[PDB]
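Worksheet: one structure, shown below.
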Amino acid sequence: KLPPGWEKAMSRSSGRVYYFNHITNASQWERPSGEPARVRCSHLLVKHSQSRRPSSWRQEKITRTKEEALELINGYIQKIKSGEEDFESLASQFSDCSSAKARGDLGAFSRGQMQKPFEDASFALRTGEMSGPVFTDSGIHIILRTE
Ligand SMILES: OCc1cccc(-c2cncnc2)c1
Ligand SMILES: OCc1cccc(-c2cncnc2)c1
């Protein structure tokens, strides 16, 4: 019926159908369009107090809760989707990953290299697509597939 991981849902506030991907946590109004050895992705990471290493170049001691980190991620997603801010700009300023210095770019990678929820979301994204919040032991990610 639909590409890998998509399903139909109904908006609670408008009653309009929309589509949700349970691998990438992406959601959109339009019916999704239409696997490679490698993909290239950027990401924006927001760590929390239960992250494997609760520290980053932004903060020596990361104390925000998981729920607070999800609220920050959700806000970044809203501004990217509105065009008020670019993904690269938010990643450079606010990602808790060292890759912030490269606008979030991780380069290319194969299956078996990244943490599994990150890998699965990366490979389920189509080129140019953005994930919703993706949870790993490092924290919460927004993933952008660039190649
Ligand atoms: O630390 C700077 C830097 C630059 C470029 C790549 C990495 C890296 C990190 N972890 C796994 N693989 C590659 C790190
Ligand atoms: O897995 C690749 C990887 C992982 C984590 C960080 C990087 C990176 C890239 N560019 C600049 N700084 C850090 C790359």
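Chain A uses Swiss-Prot numbers throughout; the residues present, in order, are 6-39, 51-163.
This entry, so its header tells us, was determined using X-ray crystallography, 1.6 Å.
Placed from the backbone N, Cα and C atoms, the Cβ positions cover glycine too.
Taken from Swiss-Prot as is:
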MUTAGEN   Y23 to A  Reduced affinity for KIF20B
DOMAIN    52-163  domain 'PpiC'
MUTAGEN   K63 to A  Loss of peptidyl-prolyl cis/trans isomerase activity. No effect on the interaction with IRAK3/IRAK-M. Abolishes IL33-mediated increase of IRAK3/IRAK-M protein levels
MUTAGEN   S71 to D or E  Loss of peptidyl-prolyl cis/trans isomerase activity, nuclear localization and cellular function
MUTAGEN   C113 to A  Loss of peptidyl-prolyl cis/trans isomerase activity; decrease in DNA repair of double-strand breaks by homologous recombination slightly less efficient than that observed with wild-type protein. No effect on RBBP8/CtIP
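Sequence features, as recorded in Swiss-Prot, placed on the structure.
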residue: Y23; record: mutagenesis position; Cβ neighbours (10 Å): 14
residue: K63; record: mutagenesis position; Cβ neighbours (10 Å): 24
residue: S71; record: mutagenesis position; Cβ neighbours (10 Å): 12
residue: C113; record: mutagenesis position; Cβ neighbours (10 Å): 22
Cα proximity to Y23 (mutagenesis position), best match among mutagenesis positions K63, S71, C113: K63
Chain break of 11 residues - Cα distance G39 to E51 (Å, rounded to integer): 13
Nearest-integer angstrom distance between the alpha carbons (Cα) of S71 (mutagenesis position) and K63 (mutagenesis position): 8
